[PDB]
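Structure record follows, encoded as structure tokens.
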Amino acid sequence: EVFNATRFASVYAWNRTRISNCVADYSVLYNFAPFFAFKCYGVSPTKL
Amino acid sequence: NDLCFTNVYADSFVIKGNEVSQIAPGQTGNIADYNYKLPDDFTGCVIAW
Ligand SMILES: *[C@@H]1O[C@H](CO)[C@@H](O[C@@H]2O[C@H](CO)[C@@H](O)[C@H](O)[C@@H]2O)[C@H](O)[C@H]1NC(C)=O
Ligand SMILES: *[C@@H]1O[C@H](CO)[C@@H](O)[C@H](O)[C@H]1NC(C)=O
């Protein structure tokens, strides 16, 4: 519901959701996303 | 012109304009991840014309 949305706001108002109390399987991160830039800085995407 | 190399590999492939900037040691993208990944401790040159 952060990736199935329809009105990702403009950058001047960067919508900020909070994700807590959950199991983060980033395979659903990959599925809604024909990626062009997955640049991770603090962590490696493979070990997420 | 003042160096001696044990062996030299010439990998050749035609790619799109942004993908030229893509090809480098330690990069990301659809090409640098699934098509051609230059190793991090690369010792060589890239040529794009
Ligand atoms: C950022 O956009 C998200 C998706 O549109 C919002 O999450 C949802 O918002 C709807 C209301 O539009 C809620 O009913 C739903 O429970 C869920 O929270 C999110 O609120 C929004 N955040 C901000 C700060 O605008
Ligand atoms: C958005 O939700 C619809 C619901 O049917 C789904 O079909 C679609 O694939 C989703 N798209 C994205 C980008 O999440």
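We number each residue from 1, going along the chain as drawn.
The backbone N, Cα and C atoms fix where each Cβ goes, and this holds for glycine too.
Where Swiss-Prot documents A:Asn4 to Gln (Swiss-Prot position 343) as a mutagenesis experiment, the accompanying text is: Reduced viral infectivity. When secondary structure is read from DSSP and collapsed to three states, A:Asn4 (mutagenesis position) falls in the coil class. Using a 10 Å radius centred on the Cβ of A:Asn4 (mutagenesis position) and all shown protein chains, the other Cβ atoms total 6.
While the structure shown retains the original residue, Swiss-Prot records the natural variant A:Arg7 to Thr (Swiss-Prot position 346) with this note: In strain: Omicron/BQ.1.1, Omicron/XBB.1.5, Omicron/EG.5.1. Its Cβ placed at the centre, A:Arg7 (variant position) has 6 other Cβ atoms within 10 Å.
Natural sequence variation is annotated in Swiss-Prot for A:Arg7 to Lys (Swiss-Prot position 346), with the remark: In strain: Mu/B.1.621.
Annotation for A:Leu29 (variant position): same-chain Cβ neighbours under 8 Å, separated by at least 6 residues, are A:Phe3. The natural variant A:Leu29 to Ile (Swiss-Prot position 368) is recorded by Swiss-Prot, whose note states: In strain: Omicron/XBB.1.5, Omicron/EG.5.1.
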